[PDB]
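Asks: What follows is a structure written as structure tokens; I'll ask about it next.
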Amino acid sequence: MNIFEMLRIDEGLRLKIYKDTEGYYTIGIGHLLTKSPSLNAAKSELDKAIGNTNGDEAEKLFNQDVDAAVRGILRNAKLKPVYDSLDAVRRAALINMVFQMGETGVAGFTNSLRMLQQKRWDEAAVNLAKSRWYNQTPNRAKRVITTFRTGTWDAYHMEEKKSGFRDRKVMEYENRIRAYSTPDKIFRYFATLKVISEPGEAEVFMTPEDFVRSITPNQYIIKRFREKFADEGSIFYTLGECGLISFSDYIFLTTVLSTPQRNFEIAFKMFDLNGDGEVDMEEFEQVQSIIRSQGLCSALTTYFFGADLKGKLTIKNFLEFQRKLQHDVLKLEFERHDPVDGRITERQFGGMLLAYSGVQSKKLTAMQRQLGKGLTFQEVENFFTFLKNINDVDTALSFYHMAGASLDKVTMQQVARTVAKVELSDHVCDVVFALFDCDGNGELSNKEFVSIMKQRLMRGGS
Amino acid sequence: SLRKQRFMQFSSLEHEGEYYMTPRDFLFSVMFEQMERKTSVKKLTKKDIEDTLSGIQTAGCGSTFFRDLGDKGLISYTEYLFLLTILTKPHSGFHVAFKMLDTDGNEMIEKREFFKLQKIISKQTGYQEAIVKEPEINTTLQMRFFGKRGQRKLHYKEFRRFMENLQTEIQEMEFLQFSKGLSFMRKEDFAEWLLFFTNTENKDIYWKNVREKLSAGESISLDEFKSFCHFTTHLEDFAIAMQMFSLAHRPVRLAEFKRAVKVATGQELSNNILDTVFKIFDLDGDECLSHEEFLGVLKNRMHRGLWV
């Protein structure tokens, strides 16, 4: 652990040329070639201090940069007094800030900087956390500010943790918890909260982030005696209880998450008094129990059926419950990744598609070949809106196959337009095709792709 | 493949070692598994082609298109398969298939993409006498769809109107075959229809109920009958609503059956059909219908004995 490893975690290490946040060209560990606009000057500039390849151990660049950063710190009348007074580690944090914005920007934190010189660690950390700097990159800033406040690398040891065999073993054990244990054993395993109303007693609760962890393949921390565990417009507040998920609600949500809506319509219209689709409190219980085969909490039951518990649920209203709940769960599952400016890695989106197909690393093995550019939430949710119609989409794909048309990107994008009434962005197709062609031609293994997508869609199996 | 045995069982013409069907053939092969007097194959004359053009211009374009043609017509083996699929699974999303060979996105196809359109829908005796191989003969469907010269185009609207009319023609035609010519099916005649392709292990109870337990009532009219047929096509939404009654450990009585129908098809059945279906398939007499068995007979009748 040192500045190299620190600044390798905050600024990722990139082998090929790119542009940092502002316009300028950059390669390496945050190493700016030149501010010119031409890529060609960058390559030719890059080679003037490397000697003609746009490529790993040629990380002397980070080493010369730090030396220039230290040096620029030291001829600077505002950065130098502070740096000289800091120990080996806090110096690394300040070099880190200089890396991120250069000495002129750093040197503009004149009170925090002045605090670090008077060794007021907690003050400078409270004050620094208040700034745009932190607002723009809050995770980097918290590590830097910890490293300022405590004098230790503890902020980074936690993230330095990438060994695959010990960690896989717990992935594998946990996957079996989800797939084979009872709901009571699953709920108790992943729930993190406890609520103590002495009137009555202690009951375990789940935060939304716990709940999505329950159901997505691939431990008590807090007690509650009006907190908010869920985003401003979140289906979970209908459950009451601050956005927490009780056990009864865990049963209910996992049922309605992975049932196709046609089945709920047919279920509603069957047990409905008049078969039009409007089901009362009691008739609702047999519906959701019947659906389970193929004790709802008092907050929800009033939300649907009114506080007298005598209202009725419209298949139209409930169907929007389901549609809304499916959204927020997809949101939560999207953010369980690395949402850098609201885009996850290409390699991780691939991990959403195969999260329910078990030992399918073999497919992803050849997927990292091609790869860059993140994928927005809207890109993803559109694919997951595409999967809603997968039985209709599998029909179309087989036809285009027998008629001899190839199953390349235009076909898939056309099929998603025609039968799924949604537009699949270009990039998510490249990701989807790199994973499932499996042979290198831009042609999908349609029968195989439809098999894994049938398990993603319903979080089930085969 | 039983369909090649059906085609060959009823085909009445040979041309170039390739066998053909006439609309009269095609009808008989849809409602019968074998006929008492086999047909006479004759070598395809040159009058027939002259006649295949005549019948197109004088034949009902409605739900009598095949009865009017009759022996004036031609249906290749590839066409026959295509027509059978329309009648045994009318819901193979022909729309999306029609829309993939869509030309210029106007939802219509040209004669060239015809052979493909039959091929993608209908696919997934007489080895070489029956195969996908391309033809040089102008068949009745091709003349009607895209014109004699082939220069017309086929809009999906016309093609949906053609599948519906084809279904309607078999229903109208089977009505009279099984009603013995009278204008009202008997409850007993409806049963003979329903159980024509049923050869499973419980046919002794079904048929015993027909004879003993179901011989008096208000007779079944054509539109009462068609409405049952149009129900049998929607049976999978029915099958689901039935399963949910089992998982509810609920016996399916009449009032339940009436409900499963309105959800599956949006329409309700005559009282005399409901009564017939129950009297046949209420094996125990507990006024509770054996839906799993009633559902098996429906599949026999929908599949028309070709294993569809």
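Every residue number used here counts from 1 along the chain in the order it is shown.
Cβ coordinates are placed from backbone N, Cα and C, and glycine is handled just like the others.
The Ca(2+) 1 binding site feature in Swiss-Prot is assigned to A:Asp272, A:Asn274, A:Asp276, A:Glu278, A:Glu283. Under the heading Ca(2+) 2 binding site, Swiss-Prot lists A:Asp437, A:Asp439, A:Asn441, A:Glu443, A:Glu448, citing experimental evidence as support. The feature domain 'EF-hand 1' is assigned by Swiss-Prot to A:259-294. Residues or ranges marked as domain 'EF-hand 2' by Swiss-Prot on the basis of sequence analysis: A:424-459. Looking at Swiss-Prot, you'll find the mutagenesis A:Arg178 to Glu (Swiss-Prot position 119) noted as follows: Impaired interaction with MCU. Record note (Swiss-Prot) on the mutagenesis of A:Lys185 to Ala (Swiss-Prot position 126): Abolished ability to inhibit MCU channel activity in absence of calcium. The note that Swiss-Prot attaches to the published mutagenesis A:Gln294 to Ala (Swiss-Prot position 253) is: Does not affect interaction with MICU2 in presence of calcium; decreased interaction with MICU2 in absence of calcium. What Swiss-Prot notes for the published mutagenesis of A:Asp392 to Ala (Swiss-Prot position 376) is this: Abolishes homooligomerization.
Describe the structural surroundings of these features, if you would.
Replies: Following the DSSP three-state reduction, the secondary structure of A:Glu278 (Ca(2+) 1 binding site) is strand. Around A:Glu278 (Ca(2+) 1 binding site), a 10 Å sphere centred on its CB holds 19 further CB atoms from the protein chains shown.
Taken residue by residue with DSSP, A:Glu448 (Ca(2+) 2 binding site) is part of a helix. Cβ neighbour count for A:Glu448 (Ca(2+) 2 binding site) (all protein chains, 10 Å cutoff from its Cβ): 13.
Long-range Cβ contacts of the domain 'EF-hand 2' (A:424-459) within its own chain (Cβ-Cβ under 8 Å, at least 6 residues beyond either end) map to 215-216, 257-260, 346, 349-350, 352-357, 360, 363-364, 366-367, 369-370, 373, 375, 379-380, 382-383, 386-388, 390-391, 393-394, 397-398, 401, 406-409, 412-413, 416-417.
Sequence-distant neighbours of A:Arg178 (mutagenesis position) (same chain, six or more apart, CB under 8 Å from its CB) are A:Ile186, A:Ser214, A:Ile215, A:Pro217, listed in sequence order. A:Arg178 (mutagenesis position) falls within a helix when secondary structure is assigned with DSSP.
A simple way to gauge crowding: the CB of A:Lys185 (mutagenesis position) has 10 other CB atoms within 10 angstroms, across all the protein chains here.
DSSP assigns A:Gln294 (mutagenesis position) to coil in the three-state reduction, outside any helix or strand.
Residues near A:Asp392 (mutagenesis position) in space but far in sequence (CB under 8 A, at least 6 apart, same chain), listed by position: A:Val419, A:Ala420.
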Asks: Enumerate same-chain residues with a sequence separation of six or more from A:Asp439 (Ca(2+) 2 binding site) and a Cβ-Cβ distance below 8 A; give 'none' if the list is empty.
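Replies: Listed in sequence order, they are A:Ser445.
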Asks: Please name the residue among the binding-site residues A:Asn274, A:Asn441 whose C-beta has the most neighbouring C-beta atoms within 10 angstroms.
Replies: A:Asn441
Asks: Of the recorded positions listed here (A:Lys185, A:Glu443, A:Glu448), which is spatially closest to A:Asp272 (Ca(2+) 1 binding site) when Cα positions are compared?
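Replies: The smallest Cα gap between A:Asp272 (Ca(2+) 1 binding site) and any of the recorded positions is with A:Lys185.
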Asks: What residues, ordered by sequence, lie under 8 A Cβ-to-Cβ from A:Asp437 (Ca(2+) 2 binding site) and sit at least six positions away in the same chain?
Replies: A:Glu443, A:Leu444, A:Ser445
Asks: So of all those recorded positions, A:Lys185, A:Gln294, A:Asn441, A:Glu448, which one's Cα sits nearest to A:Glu283 (Ca(2+) 1 binding site)?
Replies: A:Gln294
Asks: Counting every protein chain present, what is the number of Cβ atoms, excluding its own, within 10 Å of the Cβ of A:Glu283 (Ca(2+) 1 binding site)?
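Replies: By my count, 16.
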Asks: Starting from the Cβ centroid of A:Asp437, A:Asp439, A:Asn441, A:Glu443, A:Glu448, the recorded Ca(2+) 2 site, name every other residue in that chain with its Cβ within 8 Å, sequence order please.
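Replies: Here the non-site neighbours turn out to be A:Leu407, A:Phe436, A:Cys438, A:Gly440, A:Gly442, A:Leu444, A:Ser445.
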